[PDB]
Amino acid sequence: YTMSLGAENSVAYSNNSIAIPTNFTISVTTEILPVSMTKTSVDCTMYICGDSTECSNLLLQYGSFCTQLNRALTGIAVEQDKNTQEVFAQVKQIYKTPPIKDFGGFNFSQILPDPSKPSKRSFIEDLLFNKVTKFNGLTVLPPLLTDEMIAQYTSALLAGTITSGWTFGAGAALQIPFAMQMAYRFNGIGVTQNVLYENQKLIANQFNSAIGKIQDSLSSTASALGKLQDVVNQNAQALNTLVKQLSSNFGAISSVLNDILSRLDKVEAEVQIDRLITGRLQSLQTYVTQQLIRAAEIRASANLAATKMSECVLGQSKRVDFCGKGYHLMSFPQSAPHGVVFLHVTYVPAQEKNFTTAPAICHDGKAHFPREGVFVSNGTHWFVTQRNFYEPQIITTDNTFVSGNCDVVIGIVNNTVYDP
Amino acid sequence: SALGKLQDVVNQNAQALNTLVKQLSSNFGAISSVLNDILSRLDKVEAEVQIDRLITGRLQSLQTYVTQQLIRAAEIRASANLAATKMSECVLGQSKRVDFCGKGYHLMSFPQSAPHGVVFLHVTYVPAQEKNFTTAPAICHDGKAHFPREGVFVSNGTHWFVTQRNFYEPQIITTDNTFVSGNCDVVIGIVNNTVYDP
Amino acid sequence: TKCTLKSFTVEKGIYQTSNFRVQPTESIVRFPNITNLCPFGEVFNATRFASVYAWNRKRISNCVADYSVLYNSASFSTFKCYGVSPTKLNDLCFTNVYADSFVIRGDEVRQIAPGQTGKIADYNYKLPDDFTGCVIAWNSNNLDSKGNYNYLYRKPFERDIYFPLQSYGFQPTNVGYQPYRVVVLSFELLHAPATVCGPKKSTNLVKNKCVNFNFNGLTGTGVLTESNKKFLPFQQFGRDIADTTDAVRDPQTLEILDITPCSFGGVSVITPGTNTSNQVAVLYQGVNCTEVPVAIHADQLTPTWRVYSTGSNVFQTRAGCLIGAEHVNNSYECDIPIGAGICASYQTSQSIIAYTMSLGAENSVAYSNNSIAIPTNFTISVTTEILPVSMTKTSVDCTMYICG
Amino acid sequence: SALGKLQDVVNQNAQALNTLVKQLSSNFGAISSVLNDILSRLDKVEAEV
Amino acid sequence: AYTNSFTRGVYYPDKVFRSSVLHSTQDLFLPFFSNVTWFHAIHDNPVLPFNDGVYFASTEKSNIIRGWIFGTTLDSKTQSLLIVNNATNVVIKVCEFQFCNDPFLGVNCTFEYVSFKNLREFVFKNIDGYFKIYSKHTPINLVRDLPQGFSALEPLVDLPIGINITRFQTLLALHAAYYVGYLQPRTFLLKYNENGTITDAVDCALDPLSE
Ligand SMILES: *[C@@H]1O[C@H](CO)[C@@H](O[C@@H]2O[C@H](CO)[C@@H](O)[C@H](O)[C@H]2NC(C)=O)[C@H](O)[C@H]1NC(C)=O
Ligand SMILES: *[C@@H]1O[C@H](CO)[C@@H](O[C@@H]2O[C@H](CO)[C@@H](O)[C@H](O)[C@H]2NC(C)=O)[C@H](O)[C@H]1NC(C)=O
Ligand SMILES: *[C@@H]1O[C@H](CO)[C@@H](O[C@@H]2O[C@H](CO)[C@@H](O)[C@H](O)[C@H]2NC(C)=O)[C@H](O)[C@H]1NC(C)=O
Ligand SMILES: *[C@@H]1O[C@H](CO)[C@@H](O[C@@H]2O[C@H](CO)[C@@H](O)[C@H](O)[C@H]2NC(C)=O)[C@H](O)[C@H]1NC(C)=O
Ligand SMILES: *[C@@H]1O[C@H](CO)[C@@H](O[C@@H]2O[C@H](CO)[C@@H](O)[C@H](O)[C@H]2NC(C)=O)[C@H](O)[C@H]1NC(C)=O
Ligand SMILES: *[C@@H]1O[C@H](CO)[C@@H](O[C@@H]2O[C@H](CO)[C@@H](O)[C@H](O)[C@H]2NC(C)=O)[C@H](O)[C@H]1NC(C)=O
Ligand SMILES: *[C@@H]1O[C@H](CO)[C@@H](O[C@@H]2O[C@H](CO)[C@@H](O)[C@H](O)[C@H]2NC(C)=O)[C@H](O)[C@H]1NC(C)=O
Ligand SMILES: *[C@@H]1O[C@H](CO)[C@@H](O)[C@H](O)[C@H]1NC(C)=O
Ligand SMILES: *[C@@H]1O[C@H](CO)[C@@H](O)[C@H](O)[C@H]1NC(C)=O
Ligand SMILES: *[C@@H]1O[C@H](CO)[C@@H](O)[C@H](O)[C@H]1NC(C)=O
Ligand SMILES: *[C@@H]1O[C@H](CO)[C@@H](O)[C@H](O)[C@H]1NC(C)=O
Ligand SMILES: *[C@@H]1O[C@H](CO)[C@@H](O)[C@H](O)[C@H]1NC(C)=O
Ligand SMILES: *[C@@H]1O[C@H](CO)[C@@H](O)[C@H](O)[C@H]1NC(C)=O
Ligand SMILES: *[C@@H]1O[C@H](CO)[C@@H](O)[C@H](O)[C@H]1NC(C)=O
Ligand SMILES: *[C@@H]1O[C@H](CO)[C@@H](O)[C@H](O)[C@H]1NC(C)=O
Ligand SMILES: *[C@@H]1O[C@H](CO)[C@@H](O)[C@H](O)[C@H]1NC(C)=O
Ligand SMILES: *[C@@H]1O[C@H](CO)[C@@H](O)[C@H](O)[C@H]1NC(C)=O
Ligand SMILES: *[C@@H]1O[C@H](CO)[C@@H](O)[C@H](O)[C@H]1NC(C)=O
Ligand SMILES: *[C@@H]1O[C@H](CO)[C@@H](O)[C@H](O)[C@H]1NC(C)=O
Ligand SMILES: *[C@@H]1O[C@H](CO)[C@@H](O)[C@H](O)[C@H]1NC(C)=O
């Protein structure tokens, strides 16, 4: 079929109509990023020549190809530890979780560590770690940080984020009550903070339920981890491609090097072995070139992850649609195999009403404008209200600043403005 | 060792050239590494075989170098775009972007040139000398709940003050420092006080 | 390490070495132990050879060959071999050998090779393009000449049983027009058990040490061991993902042997800068500490190197065995990264210590539902950030680099 | 000339393809650039080299 | 008449052990889901084509189908291949044997050798003058016909006997049912298990999913 681009929608635009959301939903959109790739390293002499002395000598005549390949792969290998450390090690102190969980009704228990596992991954980190899956001179080196060390850093970042807001990025962590941290996150999106406190139990239930929906999503749906599983698949497939190329003739009488040396005398055998060396070496150069370009793709993702860590875990980001859809509130990092997962908490507005609106109001000749928010009417009465959550306030000289007069402004409307 | 990145960019490019030069010593299975040996020792029917090995090997070495330099140039270009972005946002502006402009809250940055690079002196405000305080999200006055316009409520133990978030500066709680929103019932952890009306 | 880096100074770090160790090795030889001698003294010596339209063909099997005495016989005008060299035939061996025998005119040797031209090769003795074996020929004017008009000529290996039936009246008075005999030996190098093998004597069998083994012609090198692989009864070799020999059945005892390469335990050397000290520690990647001297064949290794097998300064990381570093229970910033949470440093009385790296000073934020910490003062930091912006503009006259 | 980046991205891909196609004209040391010349003039054992 | 071969007629391509690997190989194999010709022991011993190589099988309970004959003309003019499976023994020969067009077993001769409840499966082929036999014997659950399922035929024989076989026949005991199919050159994907054994396969040319 011809693909749908999305549902069609005529926006109800007109020169005096505004829709203001009367309610919200919190959301907890997962975002998944690769950070490192499986650190290979190759003994290029062992790969090309497999302990053959004749081949081990012949490969010397091709010069510093072999050592510059080991150098390139070593550069890639160290770059993985660098990528991993730049994403997680943004916090200098291992902040540990408080003994009592009085976070104003919010419930992080599914994303904080669990002492019940010998590696203390959180519940959601265990879902993530479950939803993702030799002699020919190839090797896989381990990461510098163990999966448990990564889980200490994601716990430190998280326990800082929960107890202290952005402050643990800017200096030493400052404790602040979680219902006071969220009032700061609400001012950071232009929602007046009383809209948190008057709705605190609702907002706690929306957040707690949204974390629950992530456990159901991750329990049911393996394809969410596609980015990380693809990064595992490509590196396993590149290794298996490089191994299977040992079986190819490249124009020699056999692809098995010990056949040639059992079957031909040295003057003949050198010509055959030059074909296998050239083929295997060209295959190794091909593999290393793929891994360099792929490591650059991973490093671009690692720098993005390190930036989302700095802006959205250690901070709150004004960058529209950078940290999940909706206005960003905060993000919790979770470790994952060769990657990171951010649980971007966002405020998404909902339950619109339409209102008649005016850019300004005339009182006694003076044109009044809102200090913050917009003018709206229910039909009969005019109110000023904040932009992102309908909250009608009486129009006053505290809520409004004067500038000039009724002559200049297009679409200005008459009203009383009250003097307190 | 502070200059390690710029010195490493110099080292990598010198190492790549010295590697590319040393590959001229490799004979790639030809009877010599040096082209004038082959041309003087062998006649054309034989020499065209051996010289084609050298051409193949030297060409494959040059292709390898150009491939490294293309990938290294992309790595440098990502750093140049990043540096140009710091120049635009961080020198030419003030950045809201946490830990983009050094560490701590950003004030301003001064660029300084360096060989094959740039150095930014990121000036940043870092807070210091914490005090602990008892705090509340709201203040009850006469049944109305008052919230701070800017900053937070704190107490020294005997009096309640409002103060800006990032530098302790206690002000008396007033109808100018605070906005009403509804009544005392709804807010978790609200505390009583008076709110002074000027 | 100094050799791996082509440098007499080495900086603080961990370096994966190229293997330069001496690994002296010894040979091991294994074959079927049948005792019959092969009938080459019949084949190269028959009363009269066949006409090439209908050449002789004798299977040679279940016997010991002497390609050495044939290759050293002064009888042969040519002994040209294809896919094999005539020397190696004594050390290599075969499931079967087929000898094809006939007379030719001495001018016709051209037609007896893989894919060659001419009417004998087109009609009645096609050789495949990938023929493995030897073509051996000599003058027979002393025997096959008389003239002897019986000598008659006309897919690979098909006997071709107006008429195409051309023939030579061979006479002793004929010189390119003289008869020559030719034998072609075709060799069956398939994976079945060998039955024709060279005069080379089998040795005893050695296990759990690095050896240059031959089984039936497989002249490999590696650590032979017994194995648990359930071969099907007809299988004689077992193979890796690489299509390389991973296992064999021994020809004299039907036990299954694994093969494994020597020094697969990859070496990294952990060093402070040589400007600080000449002391180093060794990480053997992947291996288990109790196996290290066996894995690197320390039994035949230089004594100054051999100090890096055993010695109580030995530590099992998840990354592999670390030797010559001192394990420590304290934790510090990572000086040299080793892997899987381990780092080394050079410290005080001095040694290379190795430790689980410290992720940072541990702290509990003093949280409660009513406590806040507000800063009463500040410090203006001036954090410095350094970024690359360009690299050395090169340009290569590639004609002068390649051909100057 | 305002569209410099887009026209450059088109030009580079056209340049790369035309270079890749032109390389089919190159001998690389074979007796002809054109495979059908070799396959018509030479018998298999010579032609494979 | 015909029946569906399903996945029958795979055999070990070489005498090599492989563990766990998905090996890929090209050889003369019976195409999957091919039309095999079906025969019954009633008024049989005809002469069929051999084509480029044969798959043969018989469903059994008492060894009524006891042998085979192969060649060009099967009439003493040439060294015909003859095979018999007689209880405690198995017999294979080539010679100028002579028979009428109705041979039965009573209830240049370069080689000569001696060693429904069930199905016996075989492959007979010639390449480069080397004749080969592969086989398997099994009990069966389906009483009617070739059971839908998979098992790799293990090698019995290689002989360098060089006969230009174009026709063949099977032999009955007289005072049972059997199948004939033909090999085609096919690329196959073969799944080896941990025990050196082929346990699944794909006929690559069968359909676009197999490709
Ligand atoms: C704002 O939206 C929320 C849902 O996002 C509303 O909360 C639900 O209210 C209904 C009754 O109207 C209850 O059955 C649900 O259980 C509530 N859900 C939760 C998560 O508490 C809320 O009532 C809306 N508020 C206003 C003023 O419209
Ligand atoms: C935080 O949420 C978890 C579930 O996400 C709650 O865990 C339940 O706790 C009760 C006892 O209080 C047990 O009976 C349930 O079996 C627990 N459920 C699970 C799935 O473990 C926990 O109580 C919540 N804590 C707070 C303070 O809200
Ligand atoms: C617009 O808002 C005003 C104020 O909320 C509404 O006026 C009040 O309406 C209620 C009944 O809905 C009365 O009980 C109050 O006494 C009214 N206040 C005054 C000062 O008269 C007005 O009805 C709203 N109009 C619409 C169309 O919703
Ligand atoms: C707002 O109210 C003023 C009166 O308070 C209206 O002004 C009058 O408008 C008419 C028509 O233009 C003129 O004839 C009068 O002279 C105006 N009087 C004054 C004092 O200016 C004005 O039209 C109203 N505007 C709206 C949008 O309702
Ligand atoms: C909390 O702050 C208030 C105001 O700074 C302090 O009250 C004053 O205390 C001084 C003595 O320290 C008296 O001279 C003033 O007359 C008090 N002013 C008022 C308006 O009462 C209070 O002492 C501080 N408490 C603590 C524990 O620091
Ligand atoms: C804030 O002060 C008011 C009184 O000014 C407290 O209200 C009284 O609370 C008690 C205990 O619940 C009741 O018995 C009284 O009837 C309440 N009096 C009135 C006039 O409402 C209130 O509890 C205080 N709140 C806090 C958090 O300190
Ligand atoms: C194998 O033997 C058959 C006969 O049994 C040969 O087939 C005949 O070949 C000639 C040409 O040489 C044709 O004119 C006949 O029509 C063929 N007869 C049949 C029945 O096909 C066949 O050529 C031999 N195979 C080879 C490779 O020589
Ligand atoms: C606003 O009013 C218009 C009137 O045409 C209507 O189409 C639209 O659906 C309304 N929007 C909402 C959110 O009620
Ligand atoms: C809105 O549009 C109408 C015509 O559709 C026009 O007459 C009217 O003056 C406009 N009002 C404002 C406030 O722009
Ligand atoms: C704040 O008070 C708690 C009380 O237990 C104490 O542990 C903590 O060190 C104090 N912090 C500061 C910065 O004074
Ligand atoms: C604050 O925490 C204490 C226990 O640490 C508890 O008794 C008290 O009720 C809590 N108060 C609020 C406002 O949450
Ligand atoms: C061939 O036979 C003669 C005797 O007839 C013998 O002297 C000679 O050594 C034999 N040579 C070979 C190669 O068998
Ligand atoms: C190998 O030789 C021994 C005697 O040295 C013999 O007993 C054994 O049967 C031979 N091996 C085979 C496979 O026959
Ligand atoms: C070399 O070591 C000495 C101390 O032995 C130290 O003073 C010097 O700075 C070092 N130089 C370098 C280049 O490491
Ligand atoms: C190391 O090898 C010994 C036997 O030498 C064995 O008991 C032990 O379990 C092995 N340990 C590891 C970590 O592989
Ligand atoms: C290190 O800790 C272990 C227990 O984990 C202890 O047995 C050992 O004596 C300690 N060693 C040192 C040098 O402190
Ligand atoms: C088998 O042969 C018949 C014609 O005899 C044909 O209709 C049928 O399609 C064939 N089977 C398959 C699987 O194609
Ligand atoms: C099988 O047939 C052969 C002759 O073809 C005979 O030697 C052997 O004894 C027979 N065995 C049985 C059980 O009939
Ligand atoms: C073998 O072939 C010949 C003709 O070459 C023929 O006379 C003879 O009868 C055949 N042998 C037998 C046993 O029939
Ligand atoms: C391998 O063979 C053993 C018996 O030796 C059997 O238990 C096991 O199930 C077999 N495994 C497979 C994958 O066939």
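Going by Swiss-Prot, the residues shown for chain D are 943-991, listed in order.
Quick check of the header: electron microscopy, 3.3 Å.
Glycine is treated like the rest: Cβ placed from N, Cα and C.
Here the residue is the original one, while Swiss-Prot reports the natural variant D:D950 to N with the comment In strain: Delta/B.1.617.2, Mu/B.1.621. Cβ neighbour count for D:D950 (variant position) (all protein chains, 10 Å cutoff from its Cβ): 11.
Within the same chain, no residue at least 6 positions away from D:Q954 (variant position) has a Cβ under 8 Å from its Cβ. One natural variant catalogued in Swiss-Prot, D:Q954 to H, is accompanied by this note: In strain: Omicron/BA.1, Omicron/BA.2, Omicron/BA.2.12.1, Omicron/BA.2.75, Omicron/BA.4, Omicron/BA.5, Omicron/BQ.1.1, Omicron/XBB.1.5, Omicron/EG.5.1.
Over all protein chains present, the Cβ of D:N969 (variant position) has 9 other Cβ atoms lying within 10 Å. For D:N969 to K, Swiss-Prot lists a natural variant annotated as follows: In strain: Omicron/BA.1, Omicron/BA.2, Omicron/BA.2.12.1, Omicron/BA.2.75, Omicron/BA.4, Omicron/BA.5, Omicron/BQ.1.1, Omicron/XBB.1.5, Omicron/EG.5.1.
When secondary structure is read from DSSP and collapsed to three states, D:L981 (variant position) falls in the helix class. In Swiss-Prot, the entry for natural variant D:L981 to F states: In strain: Omicron/BA.1. The structure shown retains the original residue.
Here Swiss-Prot describes D:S982 to A as a natural variant; the accompanying note says: In strain: Alpha/B.1.1.7. For D:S982 (variant position), applying a Cβ distance below 8 Å and a minimum sequence separation of six or more within one chain yields no residues.
The distance from the Cα of D:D950 (variant position) to the Cα of D:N969 (variant position) comes to 30 Å.
Long-range Cβ neighbours of D:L981 (variant position) (same chain, at least 6 residues apart, Cβ-Cβ under 8 Å): D:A989. DSSP assigns D:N969 (variant position) to coil in the three-state reduction, placing it in neither a helix nor a strand. In the three-state DSSP reading, D:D950 (variant position) counts as helix.
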